[PDB]
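Here's the structure we're looking at; comments come further down.
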Amino acid sequence: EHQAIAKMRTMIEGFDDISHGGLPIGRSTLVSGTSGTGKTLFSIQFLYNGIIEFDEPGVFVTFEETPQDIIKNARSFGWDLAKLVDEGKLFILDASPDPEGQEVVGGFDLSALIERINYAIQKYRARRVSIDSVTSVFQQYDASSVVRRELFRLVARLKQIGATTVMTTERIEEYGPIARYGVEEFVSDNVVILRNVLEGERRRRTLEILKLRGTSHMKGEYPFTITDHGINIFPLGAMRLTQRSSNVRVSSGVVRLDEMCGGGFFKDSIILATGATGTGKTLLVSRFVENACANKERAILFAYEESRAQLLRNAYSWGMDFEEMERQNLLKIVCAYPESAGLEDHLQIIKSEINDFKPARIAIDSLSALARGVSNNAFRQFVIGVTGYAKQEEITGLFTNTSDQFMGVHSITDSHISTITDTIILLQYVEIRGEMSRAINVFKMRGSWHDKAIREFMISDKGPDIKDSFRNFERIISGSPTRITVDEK
Amino acid sequence: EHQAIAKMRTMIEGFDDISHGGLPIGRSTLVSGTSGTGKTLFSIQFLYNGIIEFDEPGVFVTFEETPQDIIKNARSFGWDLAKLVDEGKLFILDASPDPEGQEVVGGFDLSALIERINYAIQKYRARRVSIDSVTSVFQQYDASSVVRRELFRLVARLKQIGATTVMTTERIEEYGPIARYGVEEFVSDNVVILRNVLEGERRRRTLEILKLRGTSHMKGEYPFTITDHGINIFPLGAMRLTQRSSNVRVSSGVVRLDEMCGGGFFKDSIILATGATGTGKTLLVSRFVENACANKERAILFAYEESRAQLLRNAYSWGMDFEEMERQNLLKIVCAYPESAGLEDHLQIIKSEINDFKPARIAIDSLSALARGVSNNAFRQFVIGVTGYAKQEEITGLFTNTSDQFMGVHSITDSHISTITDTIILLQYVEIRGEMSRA
Amino acid sequence: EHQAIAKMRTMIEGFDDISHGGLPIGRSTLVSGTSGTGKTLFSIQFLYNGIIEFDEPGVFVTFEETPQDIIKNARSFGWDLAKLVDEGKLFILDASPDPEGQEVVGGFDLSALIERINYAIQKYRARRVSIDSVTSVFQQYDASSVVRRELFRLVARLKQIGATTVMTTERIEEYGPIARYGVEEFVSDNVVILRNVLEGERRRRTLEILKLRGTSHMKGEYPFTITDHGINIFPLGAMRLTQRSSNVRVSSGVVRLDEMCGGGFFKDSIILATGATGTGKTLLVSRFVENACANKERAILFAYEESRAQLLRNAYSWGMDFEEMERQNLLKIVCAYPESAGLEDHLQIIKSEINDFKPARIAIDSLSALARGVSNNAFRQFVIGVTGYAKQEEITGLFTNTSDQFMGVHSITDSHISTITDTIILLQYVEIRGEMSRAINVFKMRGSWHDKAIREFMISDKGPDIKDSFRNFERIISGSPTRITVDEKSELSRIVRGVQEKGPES
Amino acid sequence: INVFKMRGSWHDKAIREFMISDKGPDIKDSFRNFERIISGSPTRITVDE
Ligand SMILES: Nc1ncnc2c1ncn2[C@@H]1O[C@H](COP(=O)(O)OP(=O)(O)OP(=O)(O)O)[C@@H](O)[C@H]1O
Ligand SMILES: Nc1ncnc2c1ncn2[C@@H]1O[C@H](COP(=O)(O)OP(=O)(O)OP(=O)(O)O)[C@@H](O)[C@H]1O
Ligand SMILES: Nc1ncnc2c1ncn2[C@@H]1O[C@H](COP(=O)(O)OP(=O)(O)OP(=O)(O)O)[C@@H](O)[C@H]1O
Ligand SMILES: Nc1ncnc2c1ncn2[C@@H]1O[C@H](COP(=O)(O)OP(=O)(O)OP(=O)(O)O)[C@@H](O)[C@H]1O
Ligand SMILES: Nc1ncnc2c1ncn2[C@@H]1O[C@H](COP(=O)(O)OP(=O)(O)OP(=O)(O)O)[C@@H](O)[C@H]1O
Ligand SMILES: Nc1ncnc2c1ncn2[C@@H]1O[C@H](COP(=O)(O)OP(=O)(O)OP(=O)(O)O)[C@@H](O)[C@H]1O
Ligand SMILES: [Mg+2]
Ligand SMILES: [Mg+2]
Ligand SMILES: [Mg+2]
Ligand SMILES: [Mg+2]
């Protein structure tokens, strides 16, 4: 073999994209992380995916967890390990000590274990082997200096066999040493780090590939999620800038708005409805949703502000009946607090809900509600995730944002999302004669002509009614206009 | 000789500029860094470049990675070491232990290793040696004081042979000790630190020369990128302020704009199109791109906001046909998210895309898109890289920035790039009679 | 001098000011620092300067570097140690271990080293000793308690001999302990700390004198630079406020501006040109540089924004020919990125270029370009350096600053430099009838009267033309004024109908 | 006093002044002849003939 490094696909969702193909074949891959990061899972899912997708038998070496529990715990993700053992596709090599025993057994077992490991490889014709918690065997009476030789023996032997290995290491500090003894990092050909970062009393699971000897990869951390389908990574940097874009138009739910946008929203576009509290962003959202059900198309409303009941109330008061929308299976509501999870989880819940309802339109009520507490950089990453996903899925997306300050209108978005979105719908309060009047304005459309006027609009039982602009007024954007009055030419 | 210290060129892109000539001849250089920094490559690339560029034979001493893998991993960059081994230009000295190890090697083995090296040096008439992972050999049962003498023995003996060496050392912290035992720094004549700094969930690789005993060098960290062409360093502080300038004018695509600029943009100038969102910077950029193809000149549009298709849609709706420009091979669109890489990588992608297309014009849509999350200093440093490169490459550059606040701009670029910009085109909204008109 | 301890001059640029006279004679000074800080150089340059300037023989004790390398490495600074060794003025004491050595030696050798040094001192009649990397000798198997007794033995004996010694020690952390074993700091009479502080991916070298038993010294860190001339320190706090000041006036290149300054800029003064980008600060600088060469005086233009060629282009577009100025050897352009080095380095390059050209005028385009990324406190320190240096050298200096916000900027300078400068030139944009017109104003001048009017100015091929002020206007400084009209039709030049031509033939 | 928003109701859009006395809070009339009331320091009209 006088070619480059051939990789084996792990079929772990997102991992093969960061690893540019997957783990290098015939080499050892070190997966380190703190307690509860998902190290044991990553090893299990590695062998399972190789069996079910490629018929490549696997050997699982455990040093602490009993084989009974390993199968037991795996049933969470709905995969029977006991079946693959019966089929001889998987062999859980019990290397865990018994409650009784003796000491002064340093590298005595290590030599014996290699023969036990190589045994299962030749016999089961194994191509993949995952060794869980290799550290736990040195946790007898050893130093860094001693661990290095025992590890290099195992790694070198496994490379000779021609088997692709995954090794699990346990950590104490999230950003300290990659491995316990500060040695494992340099013994392994490849380094993978599982992190469970705290910050803000929340948790964010991240995966990083520190190195893969002989190849390239994506540098940096990438957020993943442990679900009922195992590890799920979102390479939000791997998503390419090649989204489909057409000139197909769609109604906004408001006919006058469709005229103001030069014929309606683009089907392949992202719409932003920004305004102060009480302006009526949720109204446009509701209106935008009904129009999808008028053409008998599916759409999803992601609410993070109001409950499921209160949404029905405010909508019915606007005439539109959301009760019928759910019965006809054309509209699906979710409703969940932003504090209920992390942005990595919400991004998945959205993506998951989309594939199970194949929407043609989507409306997330308040992005600003999701930016609550979360850093701007982590939030901006969430936007690109949802935006790009719906963009390449031909789904028209309407997003809601509440500007922190009303009147004066300093910048559309405080978190600066106005450069990511395609169409900007601006709502604002206008102080006219002691009254808080509203004003709608299509701030921009990348492909359409759109109206330039700042038109007022009232709200009633019928819904939004757009009226005339403030032609005879000055400083309208400021929120506190000034009628100059034409005296008179 | 009775003069200054002679250096040996490494031919590594950027390094020889930083080391002011290359690695000093007859001395060992310590290249330390955490896991995945590119030490092994730096050692390999040091020997390879010596053979291919100077016909200087090399000896590679490995202490952990098996010799088969060294050649195997090298194939990624597209260079066959096995041929160099067969030609006797390169000798891979396997010093790695056997899977059936034994005990006590800290006296006869150091002499043995030197003997094997010296024999290898004399046999192949070698001029360069790279010893990979010297830390691994002390990892048996040694202390800092014991490591100091073993290194001092290793360095000095090699110094007598007259061999210019590169030594690889591993760390634990990125900004902690330079080496593992906190001793290797003062034993070596020259120190080089490879850093893989995290920050913001991204990784930035930097190169620093701590000291070159007897000579000068560039001080500080310098960002490098490991690609399919090996380590590529960008000494952004080395490039000189000697950019070429002429009175030649070029069209903007907008005839009336060319009148507003006194006859059009200069060819050797940096144009800045700033304004709030919706003002129409992409429009001016597109119109700037089309005019390049109208005069049958090549140009590159670096887009980081809109997709390739949406760019086509909006352009065609503006009349101009981007599709025809791609067929005639005068216009090339890249399109990539800012979060797809780091600024050290984006700078390279730009530079790489330029040399493969030799453009006459260049437009990067939304610099503010790249300024997402990244610190101000790292962004300004990235600007200098792209700005200075296009100026010296005779390429007219139009850049785009979206001011965070509409109406009340108060500042061209709030990131303050305009100070390094020659021509500024400003766009803004103006409230006229209840209507949003541009200016 | 009013100090209890007699000191010995190191002749290192700046150190004798920080140590208030040099190193105390008969005592030991500990110079410690991390790797590559310049420890060995300081000890080498300490012996060299003693030989060249005072014919004081020196003994160099090396514990790791080979004697041939000491001589080899010193040639970089243009120092022929091989000659000095041959002349018996310098003796390199090799105490370095063996590539084929045993183990265990750090006790009787310490007593033997005493007998070696005392032999070298007596034979060579040495007055200066440098023991480089004394730490490496305890780097065999020793602890802090063992170090204290062995150092004290070495130091005390050297003090008895009457030798002024410099001891080099290595560190791990830049701001942590002073030395490795945390013991050397209290055994020595004097402690000098060399630092290679990182911060912002750049490297800034500082020298600090922690203590001098028996005397005073300049407290705190002071930036130094290693060049082809060795260590160069900038005691930016030792620079006294005693510069010469005259009433002499010089032209600014712009005649109308000279009127606005009551007779032109002062010779011994600092000029600050402020304004938003595009106003024309670079223009005034060019005119300030041309007028010096037009009167046959030398001047240097320090540019940090534009290239050397673009400066030539834009100047020629303003008429003035910079090419001829370089030919006549009256004008010198530097041009360098602020990111190309640190403030300590830039400050030296500027100081160096001045001494190599002896200008009568100096001009630094965009100080705000040097304030990029650098903390305000470090930038201010740089400004004081250049400003103070130019002031005591009778060099007229014109500085440029670009306000980050245009039209309505509430301050002259964001870094608050307006109190260090003597004369402030203000440029700004004025929104008049949908047009961006410029305006110039002499904000302050220390010794003169100067014009108080905010006159607008146009820029053409001929250069800057100063016209009249916006008398019939309010809120000028705001950038977008409000037109009130009490007159404007009032005289000046009435008489309607026919009062002009355009035109004929010539 | 001003009801800035109500999710399920119509609510007054007027910024009406309100007095406080021994009897409690009493809401009165709006500042119709005033601009920039939200600013805090409004500008009157003319109250001419
Ligand atoms: N069905 C599931 N849904 C969601 N999360 C799950 C599910 N099953 C397991 N997990 C998560 O996986 C984590 C455990 O992962 P696993 O035990 O495979 O690796 P690990 O915890 O890193 O190994 P170790 O226990 O040795 O540290 C638990 O903290 C749990 O939160
Ligand atoms: N039945 C109704 N009749 C008249 N106006 C109504 C009615 N219901 C709601 N409104 C108006 O709508 C405004 C609320 O807007 P909406 O409920 O569309 O969401 P929103 O204001 O964007 O949400 P939030 O302010 O909670 O972020 C209120 O200020 C109110 O004036
Ligand atoms: N073809 C390639 N393209 C891009 N990057 C590569 C390529 N090959 C290797 N790399 C990068 O180089 C890094 C490995 O560097 P190298 O193995 O030379 O030294 P090191 O990792 O510092 O040493 P060690 O592996 O002993 O810790 C990998 O993390 C990988 O990201
Ligand atoms: N077909 C069209 N007809 C009229 N106006 C258009 C058309 N397409 C786009 N526009 C105008 O151009 C503006 C968008 O400008 P452009 O597409 O050049 O990018 P930009 O606004 O500079 O950047 P960003 O896309 O980040 O907002 C919109 O506000 C819109 O008013
Ligand atoms: N001609 C020169 N110009 C600029 N810098 C130089 C020159 N010669 C040497 N240097 C600098 O001097 C530094 C080394 O200083 P020196 O060896 O004197 O002390 P040190 O490195 O602290 O000692 P040690 O190596 O024992 O720690 C190098 O980092 C190098 O950059
Ligand atoms: N040949 C010329 N004719 C007319 N006006 C000119 C000419 N050259 C420059 N200008 C005017 O001068 C202004 C630029 O000023 P200058 O370059 O002197 O300093 P500056 O703008 O402060 O520098 P910076 O570009 O760093 O802001 C431009 O706005 C331009 O209108
Ligand atoms: Mg709402
Ligand atoms: Mg657009
Ligand atoms: Mg655009
Ligand atoms: Mg300038």
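So for chain C, numbering is Swiss-Prot's, and the shown residues are 14-519, in order.
Header entry for method reads X-ray crystallography, 3.4 Å.
The backbone N, Cα and C atoms fix where each Cβ goes, and this holds for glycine too.
Secondary structure at C:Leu225 (ATP 1 binding site), taken from DSSP and collapsed to helix, strand or coil, is strand. Swiss-Prot lists C:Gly49, C:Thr50, C:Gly51, C:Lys52, C:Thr53, C:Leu54, C:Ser89, C:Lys224, C:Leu225, C:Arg226, C:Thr228, C:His230, C:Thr240, C:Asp241 with the feature ATP 1 binding site.
Less than 8 angstroms from the CB of C:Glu77 (active site, proton acceptor in CI (KaiC 1)) sit C:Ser109, C:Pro110, C:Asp145, C:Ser146, C:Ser149, each of them six or more residues away in the same chain. Taken from Swiss-Prot, the feature active site, proton acceptor in CI (KaiC 1) applies to C:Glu77, supported by a curator's inference.
While the structure shown retains the original residue, Swiss-Prot records the mutagenesis experiment C:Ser229 to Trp with this note: Increases photoperiod in presence of KaiA and KaiB.
Counting only same-chain residues at least 6 apart in sequence, those with a Cβ under 8 Å from the Cβ of C:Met273 (mutagenesis position) are C:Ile453, C:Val455, C:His463, C:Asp464, C:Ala466, C:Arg468, C:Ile479. The note that Swiss-Prot attaches to the published mutagenesis C:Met273 to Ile is: In kaiC8; extends the period of the circadian rhythm to 37 hours.
The feature Mg(2+) 2 binding site is assigned by Swiss-Prot to C:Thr295, C:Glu318. Of all Cβ atoms in the protein chains displayed, 23 besides its own lie within 10 Å of the Cβ of C:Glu318 (Mg(2+) 2 binding site).
The annotation active site, proton acceptor in CII (KaiC 2) is assigned in Swiss-Prot to C:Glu318. Annotation note: C:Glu318 (Mg(2+) 2 binding site) sits in a coil segment as assigned by DSSP.
Other C-beta atoms found within 10 angstroms of the C-beta of C:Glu319 (mutagenesis position) number 22, with every protein chain shown included. For the published mutagenesis C:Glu319 to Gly, Swiss-Prot gives the following note: Low phosphorylation.
Here Swiss-Prot notes a mutagenesis experiment, C:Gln394 to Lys, with the remark: Very slow phosphorylation in presence of KaiA, none in presence of KaiA-KaiB. Around the Cβ of C:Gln394 (mutagenesis position), a 10 Å sphere holds 18 further Cβ atoms from the protein chains shown.
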Conformational class of C:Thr240 (ATP 1 binding site) under the three-state DSSP mapping: strand
Of the recorded positions listed as C:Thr295, C:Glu318, C:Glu319, C:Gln394, the one whose CA lies nearest the CA of C:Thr228 (ATP 1 binding site): C:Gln394
Distant-in-sequence Cβ neighbours of C:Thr240 (ATP 1 binding site), under 8 Å, six or more positions away: C:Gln361
Among C:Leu225, C:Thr228, C:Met273, C:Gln394 (the recorded positions), residues with Cβ under 8 Å to chain B, listed in sequence order: none
Between C:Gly51 (ATP 1 binding site) and C:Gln394 (mutagenesis position), the C-alpha gap once rounded to whole angstrom: 23
Max pairwise CA distance, angstrom, over record-listed ATP 1 binders C:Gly49, C:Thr50, C:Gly51, C:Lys52, C:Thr53, C:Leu54, C:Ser89, C:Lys224, C:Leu225, C:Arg226, C:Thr228, C:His230, C:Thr240, C:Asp241: 34
Cβ-based isolation winner (fewest other Cβ atoms within 10 Å) among the recorded positions C:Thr228, C:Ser229, C:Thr295: C:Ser229
Densest Cβ neighbourhood among C:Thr53, C:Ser89 (binding-site residues), 10 Å radius: C:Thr53
Residues among the recorded positions C:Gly51, C:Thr53, C:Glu77, C:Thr295, C:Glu318 that border ligand 6 - Cβ under 6 angstroms, in sequence order: C:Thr295, C:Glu318
Fewest other Cβ within 10 angstroms of its own Cβ, chosen from the binding-site residues C:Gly49, C:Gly51: C:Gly51
From binding-site residues C:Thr53, C:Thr295, C:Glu318, the one whose Cα lies nearest C:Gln394 (mutagenesis position): C:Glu318
For C:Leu225 (ATP 1 binding site), the one of C:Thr295, C:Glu318, C:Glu319 that lies nearest, given that the recorded positions are compared by Cα: C:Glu318
Helix, strand or coil at C:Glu77 (active site, proton acceptor in CI (KaiC 1)) [DSSP, three-state]: coil
Contacting recorded positions for ligand 2, chosen from C:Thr228, C:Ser229, C:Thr240, C:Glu318 when the Cβ sits under 6 angstroms of any of its atoms: none
